[PDB]
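Everything on this sheet refers to the single structure shown next.
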2 protein chains.
Amino acid sequence: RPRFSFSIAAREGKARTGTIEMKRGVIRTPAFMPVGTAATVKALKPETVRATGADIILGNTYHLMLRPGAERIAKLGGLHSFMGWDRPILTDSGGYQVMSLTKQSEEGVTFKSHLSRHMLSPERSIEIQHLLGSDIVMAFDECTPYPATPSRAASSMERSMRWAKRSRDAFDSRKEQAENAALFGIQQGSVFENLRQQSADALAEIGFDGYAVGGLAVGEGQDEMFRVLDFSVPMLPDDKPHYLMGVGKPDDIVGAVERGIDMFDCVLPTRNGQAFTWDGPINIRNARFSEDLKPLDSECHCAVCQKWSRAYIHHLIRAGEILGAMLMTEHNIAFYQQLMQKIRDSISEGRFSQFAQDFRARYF
Amino acid sequence: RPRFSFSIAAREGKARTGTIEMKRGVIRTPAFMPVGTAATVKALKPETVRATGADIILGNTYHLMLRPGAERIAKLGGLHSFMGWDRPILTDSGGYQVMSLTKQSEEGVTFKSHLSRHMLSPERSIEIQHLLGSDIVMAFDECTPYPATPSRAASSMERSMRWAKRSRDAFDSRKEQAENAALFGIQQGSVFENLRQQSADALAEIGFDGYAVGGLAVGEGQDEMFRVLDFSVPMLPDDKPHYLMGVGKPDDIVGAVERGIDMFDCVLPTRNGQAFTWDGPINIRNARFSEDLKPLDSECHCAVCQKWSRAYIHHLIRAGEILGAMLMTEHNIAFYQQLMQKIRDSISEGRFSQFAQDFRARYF
Ligand SMILES: NCc1cc(CSc2ccccc2)c2nc(N)[nH]c(=O)c2c1
Ligand SMILES: NCc1cc(CSc2ccccc2)c2nc(N)[nH]c(=O)c2c1
Ligand SMILES: [Zn+2]
Ligand SMILES: [Zn+2]
């Protein structure tokens, strides 16, 4: 396969469905990428993650650069070999996480490990992602708090764009990385239209393989997020993937696809007790499920719903058993993948708008 | 298959190898039974437990009678359906656990839940095991502390024998249970030969499908345990299974089989960091494994050793990841099953004594 090839097979309104071809495999879009925190998708073997239908997973750089360390993972053969996942892996730049879990400057960010002093710059972020063996590398950007004043949002966005250029050059100056991986730029600008436009223009001028909409899902609310996506997504190059970072609630995903987003990721799927169903989420810890012999969801095709009851999983979670987390997580990730499949098929068949309507009606 | 049929196919010295045929499946002996605490073998799906080679698992009655409750499990269809394990399940009587995790009397034991007031008697213990749908029911016995004076050991053993008779009658008075399950008696008597003899004689007079050697593995040390087994096992009926409760260290198992034991169980296999290998146990948390690309064990045929390195599992356990527990547990249970297979094959081939010798030499 080629290093990177995004092809759009069908469209409906702003929604698109297609594929991203990479050396390690094909990614069907719209896609949901399960998140692995410490070189592992919480409570699941890689084969199980694949069984749910995932084509790509997200690697949590921040934690990996601290433990076991980027250099160490490289010495061990790379993240793919390390964790046993041979398909595409997208890695975040680590900067956003650092400013959430820190001396900031135009050169980067210095911070103390939450679990020592560490320095992170656009150049070091790209190098770390290279050492991990990432297939999709994210540009190193600055976190823009919410709410943010227009002045602060502008300064942050402008810095991010300068860092986007440094990320591009660092990526290109490394032969092995430039020829085998892809690089995504990240749009910033808070909730301001003019800033989002400036960011999109700057990103397009530099040129990237894909464009992420960053700075959202920071407590603005779905209404506000959708409002921002309405004018923000069309600003990005149409022929490249659009990735909405950190968005995963089912209803958020459907609305985001309706607005042109092609890729998603979130830790929501992965012992809270919340299980997603087509009739809305349920918390399995609730006493009403203690003797419910039905599966988590009545239509779900996952292995958990074929073999165990709500009553059993209820018992597991309330007992604090590891198997409870294993089963809840497999079902949730399987549910998310089934949602993406329904979205892809509906778009391919030109009935996505209707699917969105039916989904919402039953989910709520 | 029949309700219960133990057949001895081959012998060498005091060691035996054969099968126990039951309605839900065949159990190969010597057998190792993985222990499931709360209706689950720690961090493993039932299919994975079976994949390791286990023919039967042990159900932890004490915890189940408290959560989710015996009556509830019965309402839900039984433990087999509940947890998704359709093969034989052996359940302990719960009395021993109660006196470890309490007003005692000739009628039974009253106690307060560690996680309310509850009463447990020989009759109630058998009923609980019936409600759980146990295939191999253990007689309700009294815990004999260690060390124990001859007088106290005698009183406890005598009470246990009276309770063994009550267990037998309770079991037989329940048609469905008597016709579909098996009942094992438990020998007591501490480390005293005369008491063990009295207990064995009492148990044989009553008549059981199998006989367990109880009261050992209570801090006496392998030397002392082996000394007690030397004279205790021959006292039990030769044509019925001999089950050593709570014994599982690899070397203990080999020595116990050399002394006539056919069944084992222990929580040792199931984030401590200890992984069993043919060259002895290792603690994966040790820094020396941080960049060790080799599998847990060089010969082990389990899925964990075929796919992941010590370095990765080291990272997982030190990071507190659930997958670490999943992988460590699967390997350990697989290792135990491989040990039992080597024991069974060596006995069948009349070279068990040699196997024991070679095992010890390399393990230590
Ligand atoms: N709060 C939404 C969100 C989430 C992430 C994290 S995406 C991620 C990172 C590591 C593991 C899994 C997902 C972001 N990352 C970057 N670089 N920029 C953003 O604007 C942003 C916004
Ligand atoms: N300390 C060894 C040991 C362990 C168990 C517990 S075996 C078990 C119970 C529940 C779950 C798994 C294994 C015992 N149980 C009974 N009834 N009698 C004993 O003498 C004895 C000695
Ligand atoms: Zn499901
Ligand atoms: Zn192994």
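We're sticking with Swiss-Prot numbering for chain A, so the shown stretch reads 11-111, 115-128, 131-285, 289-382, in order.
So this one's X-ray crystallography, 1.8 Å, going by the header.
The backbone N, Cα and C atoms fix where each Cβ goes, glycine too.
As annotated by Swiss-Prot, active site, proton acceptor applies to A:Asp102, with the evidence given as sequence analysis. If you draw a 10 Å sphere around the CB of A:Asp102 (active site, proton acceptor), it holds 26 other CB atoms from the protein chains shown. DSSP assigns A:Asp102 (active site, proton acceptor) to coil, not to a helix or a strand.
Sequence annotations record features per position, and here Swiss-Prot assigns active site, nucleophile to A:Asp280 based on sequence analysis. The number of other CB atoms found within 10 A of the CB of A:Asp280 (mutagenesis position), across every protein chain shown, is 23.
Positions annotated as substrate binding site by Swiss-Prot, on the basis of experimental evidence: A:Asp102, A:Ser103, A:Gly104, A:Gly105, A:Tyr106, A:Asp156, A:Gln203, A:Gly230.
Marked as Zn(2+) binding site by Swiss-Prot: A:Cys318, A:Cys320, A:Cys323, A:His349. With a cut-off of 8 Å between CB atoms and residues at least 6 apart in sequence, the same chain places A:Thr295, A:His349, A:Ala352, A:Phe353, A:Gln356 near A:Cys318 (Zn(2+) binding site), listed in sequence order.
Under mutagenesis, Swiss-Prot gives A:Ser103 to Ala with this note: Strongly reduces activity. A:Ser103 (mutagenesis position): 25 other CB atoms within 10 A of its CB, across all protein chains.
A:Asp156 to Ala appears in Swiss-Prot as a published mutagenesis result, with the remark: Abolishes catalytic activity. A:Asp156 (mutagenesis position) carries neither a helix nor a strand DSSP state and counts as coil. A sphere of 10 angstroms centred on the C-beta of A:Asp156 (mutagenesis position) encloses 29 other C-beta atoms.
Swiss-Prot documents A:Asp280 to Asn as a published mutagenesis change and attaches the note Abolishes catalytic activity. In the three-state DSSP scheme, A:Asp280 (mutagenesis position) is classed as strand.
Straight-line distance linking the Cα atoms of A:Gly230 (substrate binding site) and A:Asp156 (mutagenesis position), rounded to a whole number, equals 10 Å.
Listed recorded positions near A:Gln203 (substrate binding site): A:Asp156 (candidates A:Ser103, A:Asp156, A:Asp280, A:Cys323; Cα-Cα distance within 10 Å).
Across the 3-residue gap left unmodelled in the deposited entry, the distance from the Cα of A:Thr285 to the Cα of A:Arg289 comes to 9 Å. Distance noted between the C-alpha atoms of A:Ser103 (mutagenesis position) and A:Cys320 (Zn(2+) binding site) is 32 Å.
Largest Cα-to-Cα span within the substrate-binding set A:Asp102, A:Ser103, A:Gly104, A:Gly105, A:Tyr106, A:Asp156, A:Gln203, A:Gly230: 16 Å. On a Cα basis, A:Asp280 (mutagenesis position) lies 23 Å away from A:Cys323 (Zn(2+) binding site). Distances between the Cα of A:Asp280 (mutagenesis position) and those of the recorded positions A:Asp102, A:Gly104, A:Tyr106, A:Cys320 are shortest for A:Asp102. Within 10 Å of the Cβ of A:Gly105 (substrate binding site) there are 28 other Cβ atoms, across all protein chains.
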